[PDB]
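Trainee: Dropping the structure in here first, questions after.
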Amino acid sequence: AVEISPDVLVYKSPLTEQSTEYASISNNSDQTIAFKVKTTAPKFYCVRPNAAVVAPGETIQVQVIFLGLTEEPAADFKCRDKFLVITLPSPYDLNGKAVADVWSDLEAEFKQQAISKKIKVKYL
């Protein structure tokens, strides 16, 4: 129906510099969907777009821009950061409002019908 990928975002050393990895949401249903990407570590990543609609048959690629660390972490360190992607039906015209605007009502209505993915992060 709705496909969200990848399972893991892998950021490659030098982890002191910023780099971009990519997620993607494909709507293979026949109705428009809306999605929201939530970041557990907002000080270290910029997500763009962090909320949007996906028309039937469309794929939206989401840039996850890692801003970097002050020092290279230990080789054994396990990054615990995560990104939760939530997708919902979006059957109403937004009337020019943004998805982040209506997301409150949208989720309040269809939260039971949500399709979500927890995307992990791995430091390499």
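Here chain A follows Swiss-Prot, giving residues 3-126 in order.
The header says X-ray crystallography, 2.0 Å.
Even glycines carry a Cβ here, placed using N, Cα and C.
When I checked Swiss-Prot for this same protein, it listed these features:
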type	residues	note
DOMAIN	3-126	domain 'MSP'
MUTAGEN	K40 to N	Disrupts binding to FFAT motif and causes OPI1 mislocalization
MUTAGEN	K84 to D	Disrupts binding to FFAT motif; when associated with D-86
MUTAGEN	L86 to D	Disrupts binding to FFAT motif; when associated with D-84
MUTAGEN	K120 to N	Reduces binding to FFAT motif and impairs OPI1 function
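I'd like these features described in context: how deep, what's nearby, how far apart.
Mentor: For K40 (mutagenesis position), the same-chain residues lying six or more positions away in sequence with a CB closer than 8 A to its CB are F85, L86, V87, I88.
Here the Cβ of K84 (mutagenesis position) has 14 other Cβ atoms within 10 Å, regardless of which shown protein chain they belong to.
Its Cβ placed at the centre, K120 (mutagenesis position) has 12 other Cβ atoms within 10 Å.
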Trainee: Could you count the residues of the domain 'MSP' (3-126) that DSSP puts in helix, in strand and in coil?
Mentor: 15 helix, 57 strand, 52 coil
Trainee: Could you state the whole-number distance in Å separating the C-alpha atoms of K84 (mutagenesis position) and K120 (mutagenesis position)?
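Mentor: Answer for this pair: 7 Å between alpha carbons.
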